[PDB]
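Below: one structure, written as structure tokens.
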Protein chains: 2
Amino acid sequence: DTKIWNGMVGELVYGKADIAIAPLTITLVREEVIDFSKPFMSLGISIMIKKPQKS
Amino acid sequence: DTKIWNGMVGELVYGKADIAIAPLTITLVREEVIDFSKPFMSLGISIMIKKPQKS
């Protein structure tokens, strides 16, 4: 609605913060306003299930 | 010895090539001379063993 970044990006875009060292997912629209470094931690959606025991 | 980049980077640094779309591992010393994009394919060292035989 306002197209105003909240959160850490709103602290980075609006001069409130100097840098971010945080679990920030690199997306397209986030690089449109700030600059990421290269990723330090690759990840993806994973399947958490119960550890099974003796059906 | 010569500190001359061979390969695709030597084609990119020395103006021979315009861009690289190739399996190029992003390292520190490679970014010291050219600019990578964000990685399109995360990977790592994997363990190839024999598939369990059907004997």
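By the numbers in Swiss-Prot, the shown part of chain A spans 477-531.
The backbone N, Cα and C atoms fix where each Cβ goes, and this holds for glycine too.
Copied over from Swiss-Prot:
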- A:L504 to Y: Promotes dimerization. Strongly reduced desensitization (MUTAGEN)
Query raised in the report: Around A:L504 (mutagenesis position), which residues of its chain at least 6 apart sit with Cβ under 8 Å of its Cβ?
Result: none
Query raised in the report: By the DSSP assignment reduced to helix, strand and coil, which category contains A:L504 (mutagenesis position)?
Result: helix
